[PDB]
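Some notes on the structure that comes next.
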Amino acid sequence: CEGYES
Amino acid sequence: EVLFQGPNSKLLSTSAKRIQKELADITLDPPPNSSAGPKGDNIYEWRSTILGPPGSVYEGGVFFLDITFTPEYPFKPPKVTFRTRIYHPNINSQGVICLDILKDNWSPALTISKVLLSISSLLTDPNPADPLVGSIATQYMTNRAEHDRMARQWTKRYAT
């Protein structure tokens with residue numbers, strides 16, 4: 001998925 | 001001044017026809033704990049309310065969703081995003097959702113009721129294999145009790 005956050 | 005309030009497609013026929021059919025079914029037979037309908041004049045822009053599934057860490061929370069359809073519906077999935085902040089490994093800070101049927105598993109057979117059921121199921125069963133917030137997916141697997149304490153705290157602080 002697009003929009004990954006740590 | 002005079003604004004059409006929707007998309008300039010050549011064929012709104014297929015999308016609008018299917019959207020009105022979905023609107024009527026979901027008002028007749030709403031999924032459990034969920035609601036959805038157009039915000040205003042544009043049947044391509046809906047709004048949804050979801051109660052956090054009972055037994056989940058989200059219980060008692062009230063979550064709002066934005067649902068936008070395109071003129072390619074039902075052959076392209078709608079866009080669906082949380083507006084309420086939520087603490088979940090598959091939902092990022094802007095409410096983007098990582099759910100299979102919203103990208104590569106989308107099928108014209110699926111309806112917006114089904115998307116909401118699946119979203120409810122994703123709240124009770126996170127998918128740490130396709131994380132969208134790394135620390136939360138990590139905490140979900142190594143420190144579950146801390147993940148639940150945070151999801152409960154966030155539900156109380158943001159979803160009420």
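Residue numbers in this text run from 1 along the chain shown.
Each Cβ is built from the backbone N, Cα and C atoms, and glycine gets one as well.
The feature active site, glycyl thioester intermediate is assigned by Swiss-Prot to B:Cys98. B:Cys98 (mutagenesis position) is surrounded by 24 other CB atoms, counting those within 10 A of its CB over all protein chains shown.
Cβ neighbour count for B:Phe75 (mutagenesis position): 13 (other Cβ atoms within 10 Å of its Cβ, all protein chains included). For the mutagenesis of B:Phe75 to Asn (Swiss-Prot position 108), Swiss-Prot gives this note: Inhibits TDP43 ubiquitination. No effect on SETDB1 ubiquitination. The structure shown keeps the original residue.
Record note (Swiss-Prot), mutagenesis B:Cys98 to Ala or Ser (Swiss-Prot position 131): Loss of catalytic activity. The unchanged residue is displayed.
Cα of B:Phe75 (mutagenesis position) to Cα of B:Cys98 (mutagenesis position): a distance of 19 Å.
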